[PDB]
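Trainee: The structure that follows is given in the form of structure tokens.
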Protein chains: 2
Amino acid sequence: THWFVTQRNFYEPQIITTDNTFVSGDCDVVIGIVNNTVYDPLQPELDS
Amino acid sequence: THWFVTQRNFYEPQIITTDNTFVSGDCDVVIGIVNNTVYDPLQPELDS
Ligand SMILES: *[C@@H]1O[C@H](CO)[C@@H](O[C@@H]2O[C@H](CO)[C@@H](O)[C@H](O)[C@H]2NC(C)=O)[C@H](O)[C@H]1NC(C)=O
Ligand SMILES: *[C@@H]1O[C@H](CO)[C@@H](O[C@@H]2O[C@H](CO)[C@@H](O)[C@H](O)[C@H]2NC(C)=O)[C@H](O)[C@H]1NC(C)=O
Ligand SMILES: *[C@@H]1O[C@H](CO)[C@@H](O)[C@H](O)[C@H]1NC(C)=O
């Protein structure tokens, strides 16, 4: 149901965050791309 | 005109940002240092 990022030698899922991913390009030129949400922890801090 | 940071084996320029850099010392003990401006995306996030 959810998506996580983990290492390739031990199972240790983490929730997707901007600190864990690297952004580049557009959503057209990648085969097999899947859609989900990339979170941002700074928004609650800014709103508070 | 502009200064970028890129990898060594494939030309892919990224905009100079405080996330890509690392701070140490002052501007007197490095030969060939160059004046420029290091941007910061935190200010628009915390202001706008
Ligand atoms: C993104 O998720 C959606 C929903 O599953 C997929 O469907 C398309 O999404 C884009 C933008 O998210 C829309 O512009 C299209 O109209 C959607 N097509 C539909 C609903 O048939 C999409 O495949 C996912 N991936 C991308 C890259 O959009
Ligand atoms: C470019 O960098 C040099 C050295 O970092 C600057 O030279 C110094 O500038 C300060 C004030 O900006 C002065 O107080 C010093 O006397 C200057 N020293 C020398 C040896 O010139 C220079 O001003 C910088 N230029 C710009 C446009 O920022
Ligand atoms: C390269 O050599 C020139 C000599 O004309 C000098 O002015 C310049 O500072 C040198 N650049 C570096 C990075 O040392």
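Here chain B follows Swiss-Prot for its numbers: 1100-1147, in order, are the residues you see.
In case you wondered, yes, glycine gets a Cβ from its N, Cα and C as well.
One natural variant catalogued in Swiss-Prot, B:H1101 to Y, is accompanied by this note: In strain: Theta/P.3. Under its natural variant annotations, Swiss-Prot gives B:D1118 to H the following note: In strain: Alpha/B.1.1.7.
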Trainee: Counting across all protein chains shown, how many other Cβ atoms sit within 10 Å of the Cβ of B:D1118 (variant position)?
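Mentor: Step by step: centre on the Cβ of B:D1118 (variant position), count other Cβ atoms within 10 Å, giving 10.
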Trainee: Can you tell me the three-state DSSP label for B:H1101 (variant position)?
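Mentor: In the DSSP reduction, B:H1101 (variant position) maps to coil.
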Trainee: What does the structure give for the C-alpha distance between B:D1118 (variant position) and B:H1101 (variant position)? Integer Å is fine.
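Mentor: Answer for this pair: 18 Å between alpha carbons.
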Trainee: With every protein chain in view, how many other Cβ atoms are within 10 Å of the Cβ of B:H1101 (variant position)?
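Mentor: I get 7 for this one.
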Trainee: What kind of secondary structure is B:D1118 (variant position) part of, going by DSSP in three states?
Mentor: coil
